[PDB]
Amino acid sequence: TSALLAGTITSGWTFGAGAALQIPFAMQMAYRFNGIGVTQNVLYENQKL
Amino acid sequence: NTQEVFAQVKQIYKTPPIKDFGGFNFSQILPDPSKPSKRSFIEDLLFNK
Amino acid sequence: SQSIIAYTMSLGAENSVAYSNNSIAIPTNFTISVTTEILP
Amino acid sequence: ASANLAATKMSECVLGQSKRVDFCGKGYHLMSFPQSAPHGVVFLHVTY
Amino acid sequence: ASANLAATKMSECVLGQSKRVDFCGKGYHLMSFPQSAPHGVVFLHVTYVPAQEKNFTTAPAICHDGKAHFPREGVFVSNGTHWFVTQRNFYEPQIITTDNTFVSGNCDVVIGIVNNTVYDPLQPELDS
């Protein structure tokens, strides 16, 4: 359970396909927001909220 | 049934000491290294309930 | 000189990947895999 | 069947981002965090 | 239940491309080929797997003249001296332009932003 958190927190959706992948967490949510029809702007503009 | 669920990975990942994730606090889900059993706060509640 | 042993199971190798606010890992090549799946 | 379902959620919800409605929580799924439990498992979904 | 699953995989994996993870093989699914067998069926799942990596320095945006430029489809990377844009799952670096980017707001609200130049293809034609 702890290993799968460290991969999701770090790599997001990559370690489930192959080798792990260093990605910052704030950048993962930018791609996940794009996965629901929302741009990267509202995240970085409201990163604290 | 456990291997198909929990053993979805092939290599153990771990978190860094510098937990900089853009303001997100995963302390209540990450393991407490002080306890004998390395399970998180939320995990410990479920094992007691 | 062989014998049967008993041990605690290991769950794979540790991998403490890199971390930073200014780091990214991008693939440069790729590898096609063709695995197999049986179902009765 | 519950175990095969949970194994499908760890692949779809945790290891990836699912566009399936109400499969990884009510709302637009962003990511999911698993937690262990006695004779079971618990998912902490995140939705927009 | 195993048969209903195989019927579900013949539809989602073979007859189409599935975005479901670990359902039609390990990795990003491209296509799958079925094969018969006694009292069952065999699926040959073709998958895309990135193999060779390379660490890079990144940033979420670029400050050009006060305007923050975000990428339309890709990420900003750096070889230590110059910044480019590239697709996520493959290193195809290319110059930052106003066509590869999107403008929203200013540079005083985004965290981790960096100052750099953005190219405008219209400018050199004016000098022609």
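Numbers in chain B track Swiss-Prot; the residues on display, in order, are 777-825.
Cβ atoms are placed via backbone N, Cα and C, with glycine included.
Copied from Swiss-Prot, the annotated features are:
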VARIANT   B:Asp796 to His  In strain: B.1.1.318
VARIANT   B:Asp796 to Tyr  In strain: 19B/501Y, Omicron/BA.1, Omicron/BA.2, Omicron/BA.2.12.1, Omicron/BA.2.75, Omicron/BA.4, Omicron/BA.5, Omicron/BQ.1.1, Omicron/XBB.1.5, Omicron/EG.5.1
(request) Determine the Cβ neighbour count for B:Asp796 (variant position): the number of other Cβ atoms within 10 Å of its Cβ. (result) 13
(message) Through the lens of DSSP with three states only, how would you label B:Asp796 (variant position)?
(response) coil
